[PDB]
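So the structure is just underneath, and the comments pick up after that.
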Amino acid sequence: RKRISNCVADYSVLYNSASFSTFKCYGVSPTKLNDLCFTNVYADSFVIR
Amino acid sequence: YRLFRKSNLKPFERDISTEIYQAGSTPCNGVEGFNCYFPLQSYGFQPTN
């Protein structure tokens, strides 16, 4: 678990990249993500089958 | 039901379009593309629900 805060959570370089396969947001939308402000974002990275 | 639209529809408006939807900057030519989703999604109605 890594805490991300006090920065700009840009996603243009994230969504536009085609190197990813599946990317779904069940609570928000990428279009309105830019105009949305977050307090703290935690990134949990793991490798699974 | 319709899940994605270019903009909010005016009151008492019917949208029967079946054209695919693009959720990013990349173009969506033809009937499919990268991150191209069909705007019409079925309903999961079951008696057990």
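Here chain B follows Swiss-Prot for its numbers: 453-501, in order, are the residues you see.
The deposited model was determined using electron microscopy, 2.5 Å.
Cβ coordinates are placed from backbone N, Cα and C, and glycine is handled just like the others.
For the mutagenesis of B:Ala475 to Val, Swiss-Prot gives this note: Increased resistance to neutralizing antibodies. The structure shown keeps the original residue. In sequence order, B:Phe456, B:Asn487, B:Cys488, B:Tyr489 are the residues of the chain that are 6 or more apart from B:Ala475 (mutagenesis position) and have a CB within less than 8 Å of its CB. DSSP classifies B:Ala475 (mutagenesis position) as coil under the three-state reduction.
In this chain, no residue six or more apart from B:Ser477 (variant position) has a CB-CB distance below 8 Å. Looking at Swiss-Prot, the entry for natural variant B:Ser477 to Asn says: In strain: 20A.EU2, Iota/B.1.526, Omicron/BA.1, Omicron/BA.2, Omicron/BA.2.12.1, Omicron/BA.2.75, Omicron/BA.4, Omicron/BA.5, Omicron/BQ.1.1, Omicron/XBB.1.5, Omicron/EG.5.1.
Under natural variants, Swiss-Prot gives B:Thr478 to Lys with this note: In strain: Delta/B.1.617.2, Omicron/BA.1, Omicron/BA.2, Omicron/BA.2.12.1, Omicron/BA.2.75, Omicron/BA.4, Omicron/BA.5, Omicron/BQ.1.1, Omicron/XBB.1.5, Omicron/EG.5.1.
While the structure shown retains the original residue, Swiss-Prot records the mutagenesis experiment B:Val483 to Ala with this note: Increased resistance to neutralizing antibodies. DSSP classifies B:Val483 (mutagenesis position) as coil under the three-state reduction. Neighbours of B:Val483 (mutagenesis position), defined as other CB atoms within 10 A of its CB across all chains, total 10.
Record note (Swiss-Prot) on the natural variant B:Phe486 to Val: In strain: Omicron/BA.4, Omicron/BA.5, Omicron/BQ.1.1. On its own chain, B:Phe486 (variant position) has B:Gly476, B:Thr478, B:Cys480 as residues at least 6 apart in sequence with a Cβ closer than 8 Å to its own Cβ.
One mutagenesis experiment catalogued in Swiss-Prot, B:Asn501 to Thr, is accompanied by this note: Reduced host ACE2-binding affinity in vitro. Neighbour count (other Cβ atoms within 10 Å of the Cβ, all protein chains): 5 for B:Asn501 (mutagenesis position).
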Candidates from B:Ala475, B:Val483, B:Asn501 close to chain A, where mutagenesis positions are judged by Cβ under 8 Å: B:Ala475
Cβ neighbour count (within 10 Å, all chains shown) around B:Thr478 (variant position): 14
B:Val483 (mutagenesis position) and B:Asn501 (mutagenesis position), distance between Cα atoms, whole Å: 33
